[PDB]
Amino acid sequence: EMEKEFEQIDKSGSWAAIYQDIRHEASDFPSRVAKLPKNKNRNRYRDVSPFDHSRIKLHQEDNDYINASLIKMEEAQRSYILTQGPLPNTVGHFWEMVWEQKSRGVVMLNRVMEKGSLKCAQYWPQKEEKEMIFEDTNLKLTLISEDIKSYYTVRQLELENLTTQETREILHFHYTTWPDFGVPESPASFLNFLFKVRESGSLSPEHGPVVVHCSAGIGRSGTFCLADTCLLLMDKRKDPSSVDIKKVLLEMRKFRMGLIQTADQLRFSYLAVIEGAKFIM
């Protein structure tokens, strides 16, 4: 059981050591499309690339590339798209991807500015009466409503395909309180946020995969998917304690590199799953 594994690693202070064994066992697949010179300005970080085998392709004939991966968790029956925070020049590609994949929810785990630098373009409208038009991808985005809470904001958005005049409702879940440095002290508000996303229907198989991002789409984004998948597997299995976080994380690392960026994020992920299991058992 992971609670006792947690005390062992914590009492022995072995988090950096566990973390390094995960780094050393992690998959390495080619990322040739990401490294093409025509794609250099579609990547926020030169060391964070989608693998070719799992990358999302845009349906535009010119250049199909976006920095985004499909993470398919076969046993849990959950998919996720993990992507970077959009750049000024990729906001239109981001919303094209949401449209094409039939996503219902976007999960944002960063602020637009952190540590005095921009982590993400402002890719949604701030006021009802000032909609955004993405001329490169022929989409319109309107803010319908905004519900601001202590730890997160939920926004209803309308996305309109200007080519076909179809509209969809998109839910934006914005976790606003992750600290600039380190991880939250308690996983309580993070779990509350994860249960709100679940309650919306955004993670359900009647929609396309949820889009999840932070700045790079690997660190905080990784913690979100890992916690969700581990708690779902504990509901599904005859023996909930057969669930090994380390194995789930390595299975997820087959689809996108670098998920869980620090030993502190690994410790936080254990704490989130351990605490979430109390609300589920």
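In chain A, numbers come from Swiss-Prot; the residues present are 2-282, in order.
Looks like X-ray crystallography, 1.9 Å, at least that's what the header says.
Including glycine, each Cβ sits where the backbone N, Cα and C put it.
What Swiss-Prot says about this one:
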ACT_SITE  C215  active site, phosphocysteine intermediate
BINDING   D181, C215, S216, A217, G218, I219, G220, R221, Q262  substrate binding site
MUTAGEN   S50 to A or D  No phosphorylation
MUTAGEN   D181 to A  Substrate-trapping mutant
MUTAGEN   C215 to S  Catalytically inactive mutant; abolishes sulfhydration
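If you take the C-beta of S216 (substrate binding site) and look for same-chain residues 6 or more apart in sequence within under 8 angstroms, you find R45, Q85, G86, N111, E115, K120, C121. When the Cα positions of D181, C215, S216, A217, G218, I219, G220, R221, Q262 are compared pair by pair, the longest gap among these substrate-binding residues is 16 Å. In this structure, the recorded positions under consideration are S50, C215, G218, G220, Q262, and the one with the smallest number of other Cβ atoms within 10 Å of its Cβ is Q262. All protein chains considered, the CB of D181 (mutagenesis position) has 9 other CB atoms within 10 Å.
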